[PDB]
Amino acid sequence: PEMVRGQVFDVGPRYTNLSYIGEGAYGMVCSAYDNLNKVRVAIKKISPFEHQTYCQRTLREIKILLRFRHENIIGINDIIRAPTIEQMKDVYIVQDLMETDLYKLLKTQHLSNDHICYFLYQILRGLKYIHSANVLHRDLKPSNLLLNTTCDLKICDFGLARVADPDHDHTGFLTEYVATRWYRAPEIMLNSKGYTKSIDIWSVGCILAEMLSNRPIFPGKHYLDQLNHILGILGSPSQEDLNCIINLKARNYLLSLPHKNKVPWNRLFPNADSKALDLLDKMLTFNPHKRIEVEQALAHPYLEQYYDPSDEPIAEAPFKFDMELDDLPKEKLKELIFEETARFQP
Ligand SMILES: *[C@H]1CC(=O)[C@@H](O)[C@@H](O)CC/C=C/c2cc(O)cc(O)c2C(=O)O[C@@H](C)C1
């Protein structure tokens, strides 16, 4: 097999002329020339089979992406693996080759208001499709937002996704860990398992803020610090919002804090479009029941140049319940991954 950085990257002969482009969660990512479609592609190598949790994440993404088809979600073009379960050690997922991602872009590039609006529209258009399938992405962040050379935007990585379950979302204080710290909604730390759609809207609000200033708006230094940054900008929650938190440990923690004033968005972002800040405020609302939903966000005046509900499609076949992947040993999950990837074999 061809080798990259001393590691097996066994994708031939269809995919040739390999170049290393970064790291995925269970392996490296390369670009490669697709000799059938005569275009270069991205290929991520996955090596999950020694751990049940890795197999779960891999199966999850494959099942979701083989059902999804949407312009703002990066799909699966091909899956490469050995012809037998016995020989299958790695799995390679082939996807469109993009130019960059929003994390890399925001390191050095200031966005015009027109770019911010177009990027946000595309994020919400893809998220509408995701949520219409009864799915939660649960790890939206700049490095999961890919851009091509004409600034078409696509959402990456469904390995952390879940089927929505709002009736079983309540839990205890300081126990849950959903999403990446800076993009994690306050209720994750207070009383939520991250099983409702409002978890994703919070992450999009964080991304919008970062597009406006090229800095993360809530840069917690560790898990427990994140709520400090959120409350330092939103200020103390209202009585009504606290009454919506029945869990005593969570509510009493908030009640034990000194009063904090809200910091006005236009003081944090004095050059921002005021319509953008109105939408930002609605996405970064403390109470998840009052937080704007994806279809409302698409209809907000900030996005009026793009909004077109008849061109904002929804999923044909929503996921009705979660895949019940837990308690499945890694051997059964390897079998399921093998079966789900069979459609790509010659
Ligand atoms: C999507 C997630 C990411 O893009 C991010 O996690 C990144 O750090 C992972 C490594 C690089 C991905 C990448 C890089 C370039 O230059 C072009 C691409 O198309 C991709 C890509 O498609 O990444 C997918 C596989 C993961």
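Following Swiss-Prot, chain A residues are numbered 9-354, in order.
Method of determination (from the header): X-ray crystallography, 1.6 Å.
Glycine is treated like the rest: Cβ placed from N, Cα and C.
The Cβ neighbour count for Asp147 (active site, proton acceptor), using a 10 Å radius over every protein chain in view, is 21. According to Swiss-Prot, the feature active site, proton acceptor maps to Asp147.
Positions annotated as ATP binding site by Swiss-Prot: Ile29, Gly30, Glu31, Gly32, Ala33, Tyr34, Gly35, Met36, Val37, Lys52. Listed in sequence order, the residues of the same chain lying 6 or more apart from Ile29 (ATP binding site) and placing their CB within less than 8 Å of its CB are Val37, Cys38, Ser39, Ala50.
What Swiss-Prot lists as domain 'Protein kinase' is 23-311.
When secondary structure is read from DSSP and collapsed to three states, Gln117 (mutagenesis position) falls in the coil class. A C-beta separation below 8 Å, combined with a sequence spacing of at least six in one chain, links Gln117 (mutagenesis position) to none of the other residues. Listed in Swiss-Prot as a mutagenesis experiment, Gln117 to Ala is described as follows: Reduced affinity for DCC. Strongly reduced affinity for DCC; when associated with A-123.
In the three-state DSSP reading, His123 (mutagenesis position) counts as helix. Cβ environment of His123 (mutagenesis position): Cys159, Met219 lie under 8 Å away, each six or more residues apart in the same chain. For the mutagenesis result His123 to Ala, the note given in Swiss-Prot is Reduced affinity for DCC. Strongly reduced affinity for DCC; when associated with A-117.
Cβ neighbour count for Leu155 (mutagenesis position): 19 (other Cβ atoms within 10 Å of its Cβ, all protein chains included). Quoted from Swiss-Prot, the note attached to the mutagenesis of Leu155 to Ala states: Reduced affinity for DCC.
Here the Cβ of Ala33 (ATP binding site) has 14 other Cβ atoms within 10 Å, regardless of which shown protein chain they belong to. Proximity to ligand 1 at the level of Cβ atoms, with a cut-off under 6 angstroms, picks out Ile29, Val37 from the recorded positions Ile29, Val37, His123, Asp147. A distance of 17 Å separates the Cα atom of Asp147 (active site, proton acceptor) from that of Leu155 (mutagenesis position). Comparing the Cα of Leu155 (mutagenesis position) with the Cα of every entry in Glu31, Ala33, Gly35, these being the binding-site residues, the smallest distance points to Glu31.
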